[PDB]
Amino acid sequence: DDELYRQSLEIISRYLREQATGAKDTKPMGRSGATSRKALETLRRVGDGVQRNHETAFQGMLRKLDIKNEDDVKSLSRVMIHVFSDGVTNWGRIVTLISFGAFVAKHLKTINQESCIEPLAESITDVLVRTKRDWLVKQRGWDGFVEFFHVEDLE
Ligand SMILES: Cc1cc(OCCCc2c(C(=O)NS(=O)(=O)c3ccc(C(=O)O)o3)[nH]c3c(-c4c(C)n[nH]c4C)c(Cl)ccc23)cc(C)c1Cl
């Protein structure tokens, strides 16, 4: 995970940043590269799906969390660790984790707090890897992520 954390962080960062700014992740990924780009495209189609089907839940949880500044951001990781670390692990739960990540980043930009997007990203990444590296390793990681969701809605 001196590379699974970094690659995970690369996907999650670029995803949250493009969801927050509406600007597309140009500039290269740096290893494994294509794996990461294709994961990001997947994350767009799948993560858009999760936000559309869960808008009421997402809106309600974002409001209950009441996020105004980065000091809130440092205390979110412990709510997020608490919620995500119990129960079965599956790719659907990981994409929900990240999608609500994006949701929060869009909020952060709306209240002019873009700066917290990076810490938020890192926090998501740490929670995911800290808690699931083994699972992620034996689902063949982000290549496993690309294939399981095999985009057959865009072709
Ligand atoms: C960035 C961030 C991410 C977070 O993710 C938390 C765990 C991620 C999650 C879950 C989860 O896992 N649900 S699960 O075990 O039924 C599941 C999802 C997919 C599968 C499967 O296919 O199998 O199963 N549910 C969440 C909901 C929520 C929903 C969707 N309906 N009602 C509610 C409340 C909200 Cl609003 C936000 C985050 C989550 C949590 C926090 C606090 C933050 Cl800040």
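These residue numbers are counts, starting from 1, taken along the chain as shown.
Positions of Cβ are set from backbone N, Cα and C atoms, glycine also.
Taken straight from Swiss-Prot:
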type    : residues                           : note
MUTAGEN : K24 to R (Swiss-Prot position 194) : Reduced ubiquitination
MUTAGEN : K27 to R (Swiss-Prot position 197) : Reduced ubiquitination
MUTAGEN : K38 to R (Swiss-Prot position 208) : No effect on ubiquitination
MUTAGEN : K64 to R (Swiss-Prot position 234) : No effect on ubiquitination
Mutagenesis positions compared (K24, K27, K38) - the one with the fewest other Cβ atoms within 10 Å: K27
Cβ neighbour count within 10 Å of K64 (mutagenesis position): 7
Secondary structure at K24 (mutagenesis position), reduced by DSSP to three states: coil
Between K64 (mutagenesis position) and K38 (mutagenesis position), the C-alpha gap once rounded to whole angstrom: 34
Residue pair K24 (mutagenesis position), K38 (mutagenesis position) - Cα distance, angstrom, rounded: 14
